[PDB]
There are 2 protein chains.
Amino acid sequence: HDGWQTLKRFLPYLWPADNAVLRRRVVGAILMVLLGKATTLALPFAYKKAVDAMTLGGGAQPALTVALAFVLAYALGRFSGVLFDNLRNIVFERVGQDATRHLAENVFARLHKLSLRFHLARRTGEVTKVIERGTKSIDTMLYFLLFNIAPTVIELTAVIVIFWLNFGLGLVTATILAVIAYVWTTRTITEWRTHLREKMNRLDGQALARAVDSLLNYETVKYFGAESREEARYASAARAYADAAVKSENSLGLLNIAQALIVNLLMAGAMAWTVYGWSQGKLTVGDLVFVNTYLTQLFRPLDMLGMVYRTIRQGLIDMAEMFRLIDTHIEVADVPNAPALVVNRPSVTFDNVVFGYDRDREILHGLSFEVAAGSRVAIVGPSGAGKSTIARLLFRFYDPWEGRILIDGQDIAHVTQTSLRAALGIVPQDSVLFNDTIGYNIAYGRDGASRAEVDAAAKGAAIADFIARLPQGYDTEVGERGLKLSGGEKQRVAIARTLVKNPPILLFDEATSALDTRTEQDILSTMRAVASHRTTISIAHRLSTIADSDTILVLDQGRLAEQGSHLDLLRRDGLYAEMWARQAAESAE
Amino acid sequence: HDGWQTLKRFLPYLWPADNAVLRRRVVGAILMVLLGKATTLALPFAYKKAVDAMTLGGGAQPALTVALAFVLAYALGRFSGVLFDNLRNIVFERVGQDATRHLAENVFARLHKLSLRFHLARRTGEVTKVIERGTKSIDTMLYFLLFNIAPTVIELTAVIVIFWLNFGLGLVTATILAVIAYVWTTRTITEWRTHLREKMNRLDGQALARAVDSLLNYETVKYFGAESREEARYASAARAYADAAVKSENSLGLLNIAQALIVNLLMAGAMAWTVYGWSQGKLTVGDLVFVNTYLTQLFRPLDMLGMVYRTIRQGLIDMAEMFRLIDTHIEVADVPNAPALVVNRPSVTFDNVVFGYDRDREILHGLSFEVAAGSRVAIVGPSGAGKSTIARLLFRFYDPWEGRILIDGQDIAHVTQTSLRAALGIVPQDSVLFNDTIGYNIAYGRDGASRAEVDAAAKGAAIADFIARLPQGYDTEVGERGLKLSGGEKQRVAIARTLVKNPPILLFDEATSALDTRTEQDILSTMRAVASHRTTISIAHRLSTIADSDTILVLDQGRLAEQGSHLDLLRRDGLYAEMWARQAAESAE
């Protein structure tokens, strides 16, 4: 966390060396800065020459011409100064916005490329609040640091050197002492004011909370005649808040008093010195109005320094946070020169696969099997065998500790991630919808998803009647901030999403676990309809719902416990039959 | 909604005619206003006299003395101007706070004195947000209207008259044309800027929402490889937001450009005119620096006018709202010369009492009974007979349509409200707690509730063991933003509240309806313990819980349907026995 290395990391994001309009815009910005401060310091010189030409008219008879010219130059220079300041804002704001936009885009890209255990260790609300806080603080920090500190320090040093010329050292040390004591008392009294403002804010919150609670318990307040009690309570809270606000305004008043006091003492000293220097004939009358406009134009923008230090510290913190989110590497990555996963026979094999979510509790121990292509295979077990992890390890969200999963005899740990996630399909246990229209949710499965594929999936999931019954049809806004949908409808949406994706391999990760029995019995026929020519793996909780599979593999504590057809297991009369009778009695009860 | 009548109603709240420190403070405030503007307009006159005395030193040899004196007067006048402005803020802020505090206190008092159907027609959150919006908007409106508009209009008129003197009419019409065109272009371009800012705000909200939703659905986003899709989506939203922000800064830039342009054109014209007037010998050299400091001190505070109109309209709306909440009269009121309800024998009688909550559905029809003092009486019925209203009509929350309720043979519609609510006690169906400590909740029942009465109620409700088991004891913060309590505990708190109140008449308005059977069977013994020597009325839902009463009165559609003891009704074998067997079977099932 250092300003040097932090801003040096930021420096390519402002100076890209790739966009010529960007580098031209930033050099035009600093050009406008220097031009504005130059004309601002250069105008009162012309004003002094005007007053000198008007007062020494014994030698210069066309004082009309000379004074009129220098005076019009003064007015045009003032207008040009404000013109150049607003032009530097106009040229520079797009640069600032594009810098913070590229930084936000890059942290978003690195964030979405980051691995799943990052999104489980922290919360997505924390991440989005830190990035919006980052872009706001970086924008205001860049604006403040480049548009107050550099122009004020240029103006201050030029005023110091322009008083080193044309005047003695006494004016220079007087001005620099006034500047030092000014910024010192401003920083101290602003820290005191911020302390008072924090106290006033929390007292205000207490008063408002007392008010709303006393209003909300109106029935009991009537039940005990405590209206005078509650009025006195609210009055006490409001009185304390009023006294805190009065002390805050007292702090601001003392700030303005100190600032005006020190600047007027400096102005009195400088003007007395220059009128004495006129009296002993060294200095003309223009030097009075010279230092007069200099001081009143100098001491205005110096007030910001205390809040500038705070804002630049906050911007440094936020940029360090965004850069840390950049440099956080991914746990799972593709191998260098990753070949594409090629499928001709969508076969799965688990091979001695070892997994747990965390290293201190191993959940997957000894699974090794083969799922033939085109078949209907089934996974079931108790709540403690941990059947839910199989889809997440098949999608290469986590790599296994030991063992390997091969698709088509090829290591999915050794292929391209996008091809592996392309050849697969999943119905999640909890279906989720984007806050958008339903047609975009259906077309979400493929990037260039066509409308013919959209209503093809809508008839394939048997939801086309539901899209006909909607008022806006496919263009109905759904999800949050839209029309809520039922669970079976959402699962049909997920089925249509998978059919838009069209994989050879699909998975049901407890697709009916949160649904009712009617939607269940309706949806199993649909699942068999998608299960025409694909390799289908189904993990379920209610065995009757998977009673029709080709084979069932029953898992226990990370071991392939049982394997075989439903008739074979209900003839073997073991844990399968026990769970079956358990589910039968639990459904009968 | 007129400013005249609205502010004329507000005028006693600022000028109380009762607090001499308040009237002295407000007259000191306007004194400081006039003194500050007077010294601000009076200083550049002394500056002009200084420059004149320095330039005409052929006649005035002690130009040292004269110029030094007028210059030091100029600097001290500048400091005194800023001094008087901060003093007017210091003296006036307490006045503003006390005015809005008294208005807020009065609307709070009228609100709590208002009747119950007001709190059911509107929401308490709406009421508290309108009063906090009112006090904030009234404070900022009073501050803006009294501390910008009046000083700027005084300064503007004094500048106009001070240019009417010492100069021709041309300067006056030039300055007034510049002021008019200035405020005109400021109002127009500020309205345009506010339009752009609203568009930029809603676009920003859309971009942030897209970001957080794309982060939250991370699993499905990984499930379909749509990282590039979501990155392009977020980039598109951020790009549109950036363009909106650029257009907003363009609006602000054009505002500053127009303002600086018009003020510098006026300054160029005025200075050219006065240097020509010097050239033809009418005007001295001090008139240049005179008009020079006049214009740069004049045109700064004029920018606020467009937002001032908006803020004064909003303050007018909020003050009209607070005044409407004041003038809203109460539906139920005490009779003029209301005698105090006096109790020697706490007897109740209902007499042909007619009630409904609204006039289009009559709920109470023909109830007329007598509850003897010291007895244990019981009310029960179905869900549709409407038994819940009896406590609310006994507390005179609503008056009956026809008929009368007498306590001790006296009309409770004709006694003092505070004595009537003093002689009564209630356990509500839903217990509520203030966000405070538990000991204050126990002491809530009486205004001067002593600690001996507090632990007397705590042992009487059998909650003293629960107050011993608490870490902070009686001083434990409870409720919301504190330790949550269970339902039976909250009912015991309510019982202790009623015992602190100590009435001769108490009511149980479904005291066990939301409690479990164990807390119920524990709490009925406690209810019989409070039922020693008081007139007890109990309305219940589960008849076994009221199977021990002296008599039961069963209500049906606002009629006294059944009356008698439990043995008499279970021997009469009617609707009571049917409800009893219904509750027995519903408890067995």
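Following Swiss-Prot, chain B shows residues 14-602, kept in their order.
From the backbone N, Cα and C atoms, a Cβ is placed for every residue, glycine too.
Taken straight from Swiss-Prot:
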{"type": "DOMAIN", "residues": "B:39-327", "note": "domain 'ABC transmembrane type-1'"}
{"type": "MUTAGEN", "residues": "B:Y195 to F", "note": "Strongly increases basal rate of ATP hydrolysis"}
{"type": "BINDING", "residues": "B:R206, B:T207, B:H208, B:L209, B:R210, B:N269, B:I270, B:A271, B:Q272, B:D316, B:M317, B:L318, B:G319", "note": "glutathione binding site"}
{"type": "MUTAGEN", "residues": "B:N269 to A", "note": "Increases basal rate of ATP hydrolysis and abolishes stimulation of ATP hydrolysis by glutathione"}
{"type": "MUTAGEN", "residues": "B:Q272 to A", "note": "Abolishes glutathione-dependent ATP hydrolysis"}
{"type": "MUTAGEN", "residues": "B:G319 to L", "note": "Abolishes glutathione-dependent ATP hydrolysis"}
{"type": "DOMAIN", "residues": "B:361-595", "note": "domain 'ABC transporter'"}
{"type": "BINDING", "residues": "B:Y370, B:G394, B:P395, B:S396, B:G397, B:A398, B:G399, B:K400, B:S401, B:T402, B:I403, B:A404, B:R405", "note": "ATP binding site"}
{"type": "MUTAGEN", "residues": "B:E523 to Q", "note": "Abolishes transporter activity"}
Quiz prompt | Residue pair B:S401 (ATP binding site), B:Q272 (mutagenesis position) - Cα distance, angstrom, rounded | solution = 68
Self-check item: Which of B:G319, B:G397, the listed recorded positions, has fewest other Cβ atoms within 10 Å
Solution: B:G397
Exercise. State the Cα to Cα distance, in Å, between B:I403 (ATP binding site) and B:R210 (glutathione binding site), rounded to an integer.
Key: 55
Quiz item: Listed recorded positions are B:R210, B:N269, B:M317, B:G319, B:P395; which of them have CA atoms within 10 A of the CA of B:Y195 (mutagenesis position)?
Solution: none
Exercise. Fill in the CA-CA distance, B:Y370 (ATP binding site) to B:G319 (mutagenesis position), as an integer in Å.
Key: 49
Quiz item: Between the recorded positions B:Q272, B:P395, B:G399, which lies closest to B:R210 (glutathione binding site), Cα to Cα?
Solution: B:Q272
Practice problem: Determine, to the nearest whole angstrom, how far the Cα atom of B:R405 (ATP binding site) is from the Cα atom of B:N269 (mutagenesis position). | Solution: 64
Quiz item: How far apart, in angstrom, are the most distant Cα atoms among the glutathione-binding residues B:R206, B:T207, B:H208, B:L209, B:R210, B:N269, B:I270, B:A271, B:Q272, B:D316, B:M317, B:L318, B:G319?
Solution: 20
Exercise. Taking Cα atoms as reference points, rank the binding-site residues B:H208, B:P395, B:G397 by distance from B:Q272 (mutagenesis position) and give the first.
Key: B:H208
Practice problem: Which residue among the binding-site residues B:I270, B:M317, B:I403 has the fewest other Cβ atoms within 10 Å of its Cβ, if you could check? | Solution: B:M317
Self-check item: Integer Å distance between the CA atoms belonging to B:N269 (mutagenesis position) and B:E523 (mutagenesis position)
Solution: 68
Quiz item: List, in sequence order, the same-chain residues at least six positions removed whose CB sits under 8 Å from that of B:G399 (ATP binding site)?
Solution: B:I376, B:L377, B:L568, B:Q570, B:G571
Practice problem: For B:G397 (ATP binding site) and B:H208 (glutathione binding site), determine the Cα separation and express it in whole Å. | Solution: 55
